Amino acid sequence: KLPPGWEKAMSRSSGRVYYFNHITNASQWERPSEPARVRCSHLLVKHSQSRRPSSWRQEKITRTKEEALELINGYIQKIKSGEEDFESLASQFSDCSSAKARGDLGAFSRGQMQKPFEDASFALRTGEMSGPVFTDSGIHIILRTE
Ligand SMILES: N=C(N)NCCC[C@H](NC(=O)[C@@H]1CCC/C1=C\[C@H](COP(=O)(O)O)NC(=O)[C@@H](N)Cc1ccccc1)C(N)=O
């Protein structure tokens, strides 16, 4: 009956059915098929409306939400095409401290993370990646590793 969050959609360019998850913002052609804790990595791109417009990459972050989303979308494309792997781009480009650990945050339970991140993380299956996930930190690509 489709895992939590999944809905059927219709491609605008091709007319082929696909599947969208309204929690994780994941999108796929393929038909998709709870734990105390999950382990995730992420790639955060902050923007000017981030709760803390600063990171290890740059002292003042001045890009807009729209520009941050553009970046996130491009990283997702590269990951999905296999041109770049998630861990490489998190290391180079994540506005999170966890960039130094290939975007790895370790394991966590419900009640620790900002709610959209958490909900997304818990709706992913092991191995799966999110689409853009919006929190007060910025915009995330989330990969569930455990
Ligand atoms: N019950 C709740 N709502 N509690 C609020 C929880 C919020 C917090 N953050 C997040 O949920 C986002 C998603 C994963 C990474 C993250 C934020 C940051 C990077 O984003 P910023 O914080 O610079 O905007 N990451 C990190 O590793 C930490 N150095 C940042 C940090 C978090 C909490 C206290 C001190 C430092 C957390 N406690 O994990």
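Residues displayed in chain A correspond, in order, to Swiss-Prot positions 6-38, 51-163.
Any Cβ shown, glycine's included, is placed from N, Cα and C.
According to Swiss-Prot, the experimentally introduced change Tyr23 to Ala is described as follows: Reduced affinity for KIF20B. A strand conformation is recorded for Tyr23 (mutagenesis position) in the three-state DSSP classification.
Positions annotated as domain 'PpiC' by Swiss-Prot, on the basis of sequence analysis: 52-163.
In Swiss-Prot, a published mutagenesis experiment is listed as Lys63 to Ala, annotated Loss of peptidyl-prolyl cis/trans isomerase activity. No effect on the interaction with IRAK3/IRAK-M. Abolishes IL33-mediated increase of IRAK3/IRAK-M protein levels. DSSP classifies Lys63 (mutagenesis position) as coil under the three-state reduction.
Looking at Swiss-Prot, the entry for mutagenesis of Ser71 to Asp or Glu says: Loss of peptidyl-prolyl cis/trans isomerase activity, nuclear localization and cellular function. Around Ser71 (mutagenesis position), taking its Cβ as the centre, 12 other Cβ atoms fall within 10 Å, counting all chains.
Secondary structure at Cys113 (mutagenesis position), as computed by DSSP, is coil. Per Swiss-Prot, mutagenesis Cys113 to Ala is noted as: Loss of peptidyl-prolyl cis/trans isomerase activity; decrease in DNA repair of double-strand breaks by homologous recombination slightly less efficient than that observed with wild-type protein. No effect on RBBP8/CtIP.
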Show me the subset of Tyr23, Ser71, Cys113 whose Cα is within 10 Å of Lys63 (mutagenesis position); these are the mutagenesis positions I mean.
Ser71, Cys113
Euclidean Cα distance (Å) for gap endpoints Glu51 and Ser38, 12 residues missing:
15
Just to be sure I understand, if DSSP states are collapsed into helix, strand and coil, how many residues of the domain 'PpiC' (52-163) fall in each?
39 helix, 22 strand, 51 coil
